[PDB]
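Engineer: A single structure is presented below for examination.
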6 protein chains.
Amino acid sequence: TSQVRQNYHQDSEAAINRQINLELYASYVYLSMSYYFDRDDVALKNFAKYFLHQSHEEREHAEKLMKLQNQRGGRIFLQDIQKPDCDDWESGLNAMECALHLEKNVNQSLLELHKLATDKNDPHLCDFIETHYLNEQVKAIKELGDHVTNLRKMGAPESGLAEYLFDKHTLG
Amino acid sequence: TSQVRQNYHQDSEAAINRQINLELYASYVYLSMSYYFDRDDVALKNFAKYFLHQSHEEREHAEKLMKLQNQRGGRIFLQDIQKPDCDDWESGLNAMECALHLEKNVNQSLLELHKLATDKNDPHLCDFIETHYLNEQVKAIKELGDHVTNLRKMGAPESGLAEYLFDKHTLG
Amino acid sequence: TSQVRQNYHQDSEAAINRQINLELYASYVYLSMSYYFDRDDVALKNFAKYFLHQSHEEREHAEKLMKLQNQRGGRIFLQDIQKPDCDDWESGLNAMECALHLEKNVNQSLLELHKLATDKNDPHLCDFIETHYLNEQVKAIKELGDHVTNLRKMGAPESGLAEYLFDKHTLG
Amino acid sequence: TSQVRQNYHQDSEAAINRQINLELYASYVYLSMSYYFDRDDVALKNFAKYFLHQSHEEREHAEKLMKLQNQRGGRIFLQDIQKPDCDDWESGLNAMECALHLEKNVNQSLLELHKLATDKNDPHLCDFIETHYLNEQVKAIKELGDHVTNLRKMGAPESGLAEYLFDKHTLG
Amino acid sequence: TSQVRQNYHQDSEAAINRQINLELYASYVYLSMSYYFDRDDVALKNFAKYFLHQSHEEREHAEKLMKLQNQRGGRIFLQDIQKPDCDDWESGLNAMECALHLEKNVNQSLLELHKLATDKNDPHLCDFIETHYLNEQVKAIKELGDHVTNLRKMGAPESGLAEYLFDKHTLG
Amino acid sequence: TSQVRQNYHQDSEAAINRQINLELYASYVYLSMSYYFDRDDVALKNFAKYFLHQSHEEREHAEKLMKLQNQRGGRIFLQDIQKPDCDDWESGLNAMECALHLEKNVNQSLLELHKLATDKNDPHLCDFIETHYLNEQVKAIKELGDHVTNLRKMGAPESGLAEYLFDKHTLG
Ligand SMILES: [Zn+2]
Ligand SMILES: [Zn+2]
Ligand SMILES: [Zn+2]
Ligand SMILES: [Zn+2]
Ligand SMILES: [Zn+2]
Ligand SMILES: [Zn+2]
Ligand SMILES: [Zn+2]
Ligand SMILES: [Zn+2]
Ligand SMILES: [Zn+2]
Ligand SMILES: [Zn+2]
Ligand SMILES: [Zn+2]
Ligand SMILES: [Zn+2]
Ligand SMILES: [Zn+2]
Ligand SMILES: [Zn+2]
Ligand SMILES: [Zn+2]
Ligand SMILES: [Zn+2]
Ligand SMILES: [Zn+2]
Ligand SMILES: [Zn+2]
Ligand SMILES: [Zn+2]
Ligand SMILES: [Zn+2]
Ligand SMILES: [Zn+2]
Ligand SMILES: [Zn+2]
Ligand SMILES: [Zn+2]
Ligand SMILES: [Zn+2]
Ligand SMILES: [Zn+2]
Ligand SMILES: [Zn+2]
Ligand SMILES: [Zn+2]
Ligand SMILES: [Zn+2]
Ligand SMILES: [Zn+2]
Ligand SMILES: [Zn+2]
Ligand SMILES: [Zn+2]
Ligand SMILES: [Zn+2]
Ligand SMILES: [Zn+2]
Ligand SMILES: [Zn+2]
Ligand SMILES: [Zn+2]
Ligand SMILES: [Zn+2]
Ligand SMILES: [Zn+2]
Ligand SMILES: [Zn+2]
Ligand SMILES: [Zn+2]
């Protein structure tokens, strides 16, 4: 038991470790998406840049959780970072749809972590999740939904013109 | 009777109060339109920004009328601000068409207020309406007509590509 | 159902729409108060400025709720904005008392919205209300109570000297 | 009953007064520690500076609680500030250990105040404690644990060389 | 016996410790007064600011005595800081009267400490008290007397107008 | 077959994918080390900063390989990123020893990739590895060897004083 540990349940500590893994996994998914759009037979550079930026941001989200774990006197336990489900992400629209799905799963995990905090009467953890994670999730999901809608309305994925113009005018 | 009141007919005072309400109503219509384009299943941010700017401007038009009322020694009498006719505004083109209709109704009201000023021999009121309202109305109506024309010519509302490109290249 | 909607109860969505209306109503009350103090037979310009600033701020509070509604995938449903209870607000002290009453009612509404968030296990909504609304309400209520106290202690509303000096030295 | 008081339980008001006292007590403990390290037969100036900075900060924490009490319409009731348990704090390591103990007790008090807020359905108070107090406590406890660990690992308290070097390289 | 101790009587050391407590007590009295004027049913912000500034200054006076104690090789012995005599300070005038009384008591203590220095042939202590304390006391007492006189002459405490105007024009 | 692919052997493409994984693994190892030194019972902040910087750099090394893969018309195939061998890294010296071992393994992999380039007559790949990877590896290995030597010579790992001073004077 850490000299700093106070009001920090074992289940909370465990849930923080699972969340660290999931943020790293999200970082990996976006890394994979980024370089998909970098392929010469896809060649959408702003989609590539956009997803690379999200990949780095996910990694910072994981790091903030690792910091929290140590702050509370928990012990970080790392697990393998699983490869993403896809190697080929099909189209800008499909990637955006997949990202939306991803972010909703990450949000679901964060909402379960928050429920756990409530159940264990851990308001420091409640605040950490509310302040640093919940609104970032809502913003990300809204942004991704907006992107999906625009791409669909423009005629993606069948219209390569649509994806090209979106890459320049929204992601550019 | 106000110590400042001079050459200010009761009918003029009443008409100014109705005009205050109508400007507020216009502010509300544009507010509703703005957040329609902010929906995740619409997602046209510059349409949203454009209509939000018009909403604020309408509110300032109402405030200038309230100032005029007090300047002339009239008494402001506020009425409910009615919700707009629509909750769902359908498409960028439809919203622009509705705005054009709105502005022509506001203009018609202002032209009746001006006729009243003429009929009551109130040149201060004539000048107020001519200087601050009539050309703003003509400019707004011309701008909205231009937007409707472009959107129609581009293939809106069936072309979501059209609305997307207009949002970037005209409203952006 | 919105593609972005997650953990967002229908009752929460409905309560957000009622809160949007109430913020707009508060904007209207303060607008009415502002121009009351602008009357030539009242003529307290800093009271007028103070209430106009609050009117604009209320409108921004309503806009932030409309943004939240769309962020969460709810659907904004606007209602009429009711005219305020008063046309004539009597005195600076009376207006401040009325504002205090208003803000306590808005606070009560926000506390019920927060209870609903708790009851529906919606920590994103809890955070939104806590972060953006609850302390603003406490600050507003404390400020208005301070103003009421000063005005009473100075001899308002019977002392027009008192209201005049307060307008210059506190609201100026 | 204050004109501003709303949703503010008597038990919450009482708990805020006890917390004000405890913050003042913490300010006193750190003041005592600071001047201990200022003694000619101790003579660790950065330990002295570090604890003096914490003493001032505690006093500001107490002041923010007094502000909150008045904001909510509670009534501040001050109690004696008890002298610290020690006059002689022994060594840098011992002082850091004592500070760690202190901060964990302050944290425990804040967690009980937060539980009370939950129990009384006072989300404004929940937010105040979460936003302004809980993470400051976690940060302080982590920092103090880090200092204790370094000092122990360096050979303190038996190594005066260790305390000297820590004073320069960590607290300097 | 400290290696630095020279010409420093035990009675002087003891008197310095009592003076440290009294300065801390004065800091507490002013802290209590400050937040009294911050109450929503008092609401004199410059009285609040003025007394808060004095509270901080008293704390610095206590710190300078603790520094002196260590400089001379004495040993600081802290005592409880007693709560002030009042929770409710009644009016600006009454608070100023109480402050005047306080400062005259602090001055009396400092004059006894100076007599002790003379009696023990401790010119370093004489100089410390003369240079850093005696004229600050005379200035504080004169300032407080001036404030009391103005407030009385303006019609305080019965005139809340008087206290309001003094807060703006003297303490503002 | 990519339209851009030229002189790029399938075995080279495969080896680049394995190298991408190994760089990611190295990023993970350093991430784990970084937060180990961030623990309250380790508390060496510059060791933590140093390893965090290496973690980010490894991630950039992986990204440059993914860019190369696409440049050459190869297809990126991601694999799981394995958790590091250790959860607890024991001491600064042990972590540095482990890092040295890691970097020598990464170097061995890069030397095999270079041999493959030679064997497949791929001078573009030879140049890529020589220019961007081989000297970075030699520099990293030399730096880590220097750190190990200093730490051993200072008395690490038994001397916590040694690790503390190294953290400040070399990694600070
Ligand atoms: Zn994330
Ligand atoms: Zn990072
Ligand atoms: Zn796997
Ligand atoms: Zn994410
Ligand atoms: Zn919570
Ligand atoms: Zn909470
Ligand atoms: Zn919060
Ligand atoms: Zn208008
Ligand atoms: Zn305005
Ligand atoms: Zn209606
Ligand atoms: Zn208009
Ligand atoms: Zn005319
Ligand atoms: Zn004319
Ligand atoms: Zn003209
Ligand atoms: Zn509001
Ligand atoms: Zn706005
Ligand atoms: Zn009505
Ligand atoms: Zn309000
Ligand atoms: Zn809540
Ligand atoms: Zn919450
Ligand atoms: Zn504190
Ligand atoms: Zn302060
Ligand atoms: Zn005691
Ligand atoms: Zn503290
Ligand atoms: Zn809470
Ligand atoms: Zn809460
Ligand atoms: Zn003093
Ligand atoms: Zn100080
Ligand atoms: Zn006592
Ligand atoms: Zn004093
Ligand atoms: Zn003397
Ligand atoms: Zn002398
Ligand atoms: Zn004046
Ligand atoms: Zn590498
Ligand atoms: Zn990168
Ligand atoms: Zn594995
Ligand atoms: Zn490396
Ligand atoms: Zn070669
Ligand atoms: Zn070569």
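Sequence positions for chain C are given in Swiss-Prot numbering; the residues included correspond to 6-177, in order.
Using the three backbone atoms N, Cα and C, a Cβ is placed for every residue, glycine included.
OK, Swiss-Prot features for this one:
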BINDING   C:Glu28, C:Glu63, C:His66  Fe cation 1 binding site
BINDING   C:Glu63, C:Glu108, C:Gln142  Fe cation 2 binding site
MUTAGEN   C:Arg23 to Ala  Abrogates interaction with NCOA4. Fails to localize to punctate lysosomal structures
MUTAGEN   C:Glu28 to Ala  Reduces iron binding and oxidation rate; when associated with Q-87
MUTAGEN   C:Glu108 to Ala  No effect on iron binding but the oxidation rate is severely reduced; when associated with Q-87
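Looking at the shown structure, what environment does each listed feature sit in?
Structural biologist: Residue density at C:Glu63 (Fe cation 1 binding site): 22 other Cβ atoms are found within 10 A of its Cβ, drawing on all protein chains shown. C:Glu63 (Fe cation 1 binding site) falls within a helix when secondary structure is assigned with DSSP.
In this structure, C:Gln142 (Fe cation 2 binding site) is part of a helix by DSSP. Sequence-distant neighbours of C:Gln142 (Fe cation 2 binding site) (same chain, 6+ apart, CB under 8 A from its CB) are C:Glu108, C:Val111, C:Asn112, C:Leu115.
For the recorded site, C:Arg23 (mutagenesis position), the DSSP three-state label reads helix. Note on C:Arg23 (mutagenesis position): other Cβ atoms within 10 Å of its Cβ, all shown chains, come to 15.
Sequence-distant contacts of C:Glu28 (mutagenesis position), defined as residues of its own chain at least six apart whose C-beta falls under 8 angstroms from its C-beta, comprise C:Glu63, C:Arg64, C:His66, C:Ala67, C:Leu70, C:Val111. Secondary structure from DSSP puts C:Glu28 (mutagenesis position) in a helix.
Secondary structure at C:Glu108 (mutagenesis position), as computed by DSSP, is helix.
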Engineer: Using the CB centroid of C:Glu63, C:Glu108, C:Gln142 as the Fe cation 2 site centre, which other residues of the same chain sit with their CB within 8 A?
Structural biologist: C:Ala31, C:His66, C:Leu107, C:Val111, C:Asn112, C:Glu141, C:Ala145, C:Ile146
Engineer: By the count of other Cβ atoms within 10 Å, pick out the sparsest of the recorded positions C:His66, C:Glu108.
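Structural biologist: Sparsest of the recorded positions C:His66, C:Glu108 by Cβ contacts within 10 Å: C:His66.
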Engineer: What other residues of the same chain, not counting C:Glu28, C:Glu63, C:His66, have a CB atom within 8 A of the CB centroid of the Fe cation 1 site?
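Structural biologist: Nearby residues not in the site list: C:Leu27, C:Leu29, C:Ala31, C:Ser32, C:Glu62, C:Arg64, C:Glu65, C:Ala67, C:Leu70, C:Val111.
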Engineer: Which recorded positions of C:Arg23, C:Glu63, C:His66, C:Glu108 contact ligand 13 in the sense of C-beta under 6 Å?
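Structural biologist: List returned for ligand 13: none.
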